[PDB]
Amino acid sequence: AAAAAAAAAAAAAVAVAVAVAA
Amino acid sequence: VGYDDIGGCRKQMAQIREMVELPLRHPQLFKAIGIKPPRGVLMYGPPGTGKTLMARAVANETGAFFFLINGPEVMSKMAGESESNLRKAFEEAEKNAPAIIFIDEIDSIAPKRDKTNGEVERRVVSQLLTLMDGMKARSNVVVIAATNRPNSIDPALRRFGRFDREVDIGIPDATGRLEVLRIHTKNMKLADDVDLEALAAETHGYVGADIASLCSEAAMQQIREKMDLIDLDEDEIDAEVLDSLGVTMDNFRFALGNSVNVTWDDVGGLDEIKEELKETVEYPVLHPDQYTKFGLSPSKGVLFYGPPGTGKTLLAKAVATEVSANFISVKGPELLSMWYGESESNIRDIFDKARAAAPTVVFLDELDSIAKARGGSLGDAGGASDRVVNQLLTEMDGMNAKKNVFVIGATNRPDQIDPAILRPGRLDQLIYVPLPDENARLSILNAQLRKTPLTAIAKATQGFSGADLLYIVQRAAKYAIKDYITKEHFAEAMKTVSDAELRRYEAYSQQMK
Amino acid sequence: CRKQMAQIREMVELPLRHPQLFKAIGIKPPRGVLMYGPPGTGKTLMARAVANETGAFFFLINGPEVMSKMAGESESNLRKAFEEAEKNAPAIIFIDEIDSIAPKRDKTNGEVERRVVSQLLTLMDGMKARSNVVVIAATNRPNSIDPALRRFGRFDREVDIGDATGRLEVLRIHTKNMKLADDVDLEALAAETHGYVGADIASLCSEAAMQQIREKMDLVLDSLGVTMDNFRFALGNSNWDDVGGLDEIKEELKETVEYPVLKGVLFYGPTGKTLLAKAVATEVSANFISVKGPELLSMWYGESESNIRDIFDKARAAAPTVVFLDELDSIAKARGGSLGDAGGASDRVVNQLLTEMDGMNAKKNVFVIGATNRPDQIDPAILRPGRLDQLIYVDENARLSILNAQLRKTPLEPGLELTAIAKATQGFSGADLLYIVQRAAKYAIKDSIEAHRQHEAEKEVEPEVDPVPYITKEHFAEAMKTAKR
Amino acid sequence: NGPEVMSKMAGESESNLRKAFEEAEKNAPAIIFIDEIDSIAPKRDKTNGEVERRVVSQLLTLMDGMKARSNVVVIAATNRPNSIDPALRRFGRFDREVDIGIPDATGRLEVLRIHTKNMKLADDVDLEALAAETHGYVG
Ligand SMILES: Nc1ncnc2c1ncn2[C@@H]1O[C@H](COP(=O)(O)OP(=O)(O)O)[C@@H](O)[C@H]1O
Ligand SMILES: Nc1ncnc2c1ncn2[C@@H]1O[C@H](COP(=O)(O)OP(=O)(O)O)[C@@H](O)[C@H]1O
């Protein structure tokens, strides 16, 4: 007989940065 | 495939040859001296400089196993996969005989674990750290990595044991480039009337990997040039076509056509200035043996100043082309940014590029805009100007080696520059470019109309600039296209610089003297 | 595709018919050919013609026809195909839909895919001189390809396949196995069909057959014929003269454009500048790229010499081209001196434009077209000779022609003349004429809706299909009441 | 039923499809309707297991194999058409699509009449008005 399997690894996120204008 | 395919990287090739052959050819020697060598190399330099070729050549000439790993190739979005790939790669490499692993573009998988955000990259960095150095670190295996920017690597990776030595493979010089060119063309059949020395001198700013592309393009152009009228062997092969093959100068020139072309001929007048410039630019590179026996460095800086449209940038291009050096021309405002720390970053990047490919002529136009007097401005723009000026001061003459870089400034307001850029050792030479005289107008008319089908119009200028004469010539050419060059065009074109500027310039020239 | 066909024939004959000559020359770089371009150009047709013009082997491998599910079942299959193509004879391998087994190994997250692409790369790189095998690969998009596959050694020779005879041949091939008709002319179907490729002719034939079957069902096996009207209604149910006035100006512009291509220009005035730019882009037989004024610096990340830089790179890549710079004043604005963040951005944009416009030599046949209303705010550094010297200065007849072209596909009232509107409006423009026409149409639609509501109310307590099928003169006279300049 | 083609024993879905097609063929030129094909035909990007590949390939080869005397047709009904294995869309497998869209006002009136023709309607019913306010209603 066969069998199944579950897998959940990770994802990809987005960050936000701040700058300093002269 | 062999060491004979290596050109220009003499010292580095010999170094790597030693490090890989000594412990394989005569391990008993290292047992006698009682140490082990370092098993790790970090190649850094521009892309396409024989890194992979050198690695595979070393692997082939010394019986071993070569395993190639790509940076992005082994990276995986899924969890627990990248480090497993690295582990199995190292394991199978260790299963074979003495082997040489090669990691290409390692900086993509070594983000320093400092500014990185994701978790996979730091885990694979840790996996590399464990694989290279740990309990039972390695048993008779050599590891080589290749990168373009080596500073973006984990400091833990650049340590002894992991990567003991760090070889530098930069852009090859003239002799190395000639070696590479002859190495590639050796297989090709070369027709007569072609000289490799000139084709090596002309290809001054070529990294080395695209020399092969140049040769292939030249061969393709020749074969395409002898196929329009000759059949494509669609019926039977011929014997009169096999003979009389080989690339000529025209094919290589066309391939090179596929950083400006000036040969000291278009320039008219300014004889003494031309002589001084060629004198002070050529000896440092033409005959450096005389300098090194006299034990003294050469002067580097030059500064023109005067009215506009006189030929300053043209003179710079001509001197850059006379020598086989490169040429980086930038404008003043073209580098400024409204952000904080960006202008200085641009200056540093330009000078790092200049020093990385020597000899090099850097040309700064409108130096007044960029190197303004620090003095007192009490403003944010004042702060930015002061910072960029200081960056120029420390980059032209600071804690550097100053191997070979010729800085040439061209300005229009010589009074608006601080008395620290004009210090000898930065821009020691100050040479005023004046307006052309009657004989200079004869020379400029003769040199402008070289490939085209005069005293009367030379005496009818009375203090014009070369740009005006170029405008006259282009208008005449346009009317010729609309309609050989007729006299009526010049007659009708004659009909179609402030004195204050002249006064100021002469004032600064006399006060300077 | 005469030039592209000749190039492909040379690249498939010289490295396949005279290998000895290639070896004698000493260059063996030709091993991979790519074919990109818009869909429906004849890439599959060219591949079939190549395969049917040579007696060599033809091992076609599709994109998604390599995935199996077994451990390393795609790399082993690729290796087997390559070994068969190398063992049989010096031949060509056709890779259709290459956009499926090359996910760039950087955005993908699978495993088998990242192993196959590597297998294909190591199989294309592992071609020696004695193999004498070539590869041709077709793709739809020219951007979703791994740069490692396009490196020197695997894929270096790319073609951009951008006709009526082939369409007629395909039509006669498809319809030659059916009792179609006795009064049909496939030449008209091959000429009128423009964008069909491969399957569109088959779909047209199928729809014609279906319409023929439906025609002879509501009103018998041997009496069946797909007539010309069936194909006509299957095609119909499937898928410089517009600038009035300024005749001498447009003639001079066309002559100047033709002579240079046998650099730049700028328009200024009160008028139809965008109309003239559209007519040039339409009726010049050349490429055309148009951007807005402040739209070239809206890409961010130093758009100054980033968006404009990549625009100029795309322009120089597709030489010759026409760069329609709309609102040149808004972009240049005579940067001069501002001493601010906006001033710095404007100066950077101006410097990028100067360094990407003054660097155009006689090569690449570039041509920048600018347009403005107020020439006072244009930068004199860009109007200097040698960069952009032309100055095209931009009536009743032009207004009448614009009004007649705007009301082409419009049910106008027969009792209406547009000469009165042309004579009344003097300092108007095409935009104001369009606004007046739109106001008249809105008034007509309001009147029609009011009449329809009145008819519905009368029915709840019959006119024609439309109570006002055409726009009367009253609608125009009421729309011109609130018309400005 | 789409998700009902799997089985308990090792490798029985393929046999299930094979016997299904055999029964559909042997009896007559019948018509077979596969519901929720998306449940057993996802794009390769969304496939990680191995039984999915096996059953998909079995269905592909069954679809391709079509004798001239079979005279059997397949009816597919998926509400998620953008997540289907494109291999099924190739000519010879599934060429004719049927975009069953949202009806217009007349269609809504027709549906109203169809559904209301089996109930006691008061005299005041005016389905025409109802078929104008039910803007987005579908079926
Ligand atoms: N010194 C050299 N001698 C011969 N070929 C060279 C040399 N330097 C570079 N090349 C050529 O450069 C091309 C690409 O360079 P390579 O070292 O393979 O890659 P990369 O440095 O970009 O990782 C190869 O064709 C190699 O022949
Ligand atoms: N001696 C010269 N020889 C050739 N061209 C010259 C000469 N002097 C001036 N010109 C022409 O006149 C203009 C000189 O301006 P340019 O070279 O841009 O220098 P500048 O930096 O002083 O503005 C150019 O068009 C150049 O071609």
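The residue numbers of chain D are those assigned by Swiss-Prot, with the residues present covering 280-418 sequentially.
Using N, Cα and C of the backbone, Cβ positions are placed for all residues, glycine too.
Under a cutoff of 8 A between CB atoms, and with a sequence separation of 6+ in the same chain, the neighbours of D:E315 (mutagenesis position) are D:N280, D:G281, D:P282, D:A356, D:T357. A mutagenesis experiment is reported in Swiss-Prot for this position, D:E315 to D, and the note states: Severe loss of catalytic activity without affecting cooperativity between the 2 ATP-binding regions. Slight reduction in growth rate.
DSSP assigns D:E315 (mutagenesis position) to coil, not to a helix or a strand. Under mutagenesis, Swiss-Prot gives D:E315 to N with this note: Severe reduction in growth rate.
D:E315 to Q appears in Swiss-Prot as a mutagenesis experiment; the accompanying note says: Severe loss of catalytic activity and cooperativity between the 2 ATP-binding regions. Lethal. Restores cell growth; when associated with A-358; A-369; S-471; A-471 or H-475.
One mutagenesis experiment named in Swiss-Prot is D:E315 to A, and its note says Moderate reduction in growth rate.
One mutagenesis experiment named in Swiss-Prot is D:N358 to A, and its note says Slight reduction in growth rate. Restores cell growth; when associated with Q-315. Within the same chain, residues at least 6 positions away in sequence whose Cβ sits under 8 Å from that of D:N358 (mutagenesis position) are D:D317.
Secondary structure from DSSP puts D:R369 (mutagenesis position) in coil. Note on D:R369 (mutagenesis position): other Cβ atoms within 10 Å of its Cβ, all shown chains, come to 13. For the mutagenesis result D:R369 to A, the note given in Swiss-Prot is No effect on growth rate. Restores cell growth; when associated with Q-315.
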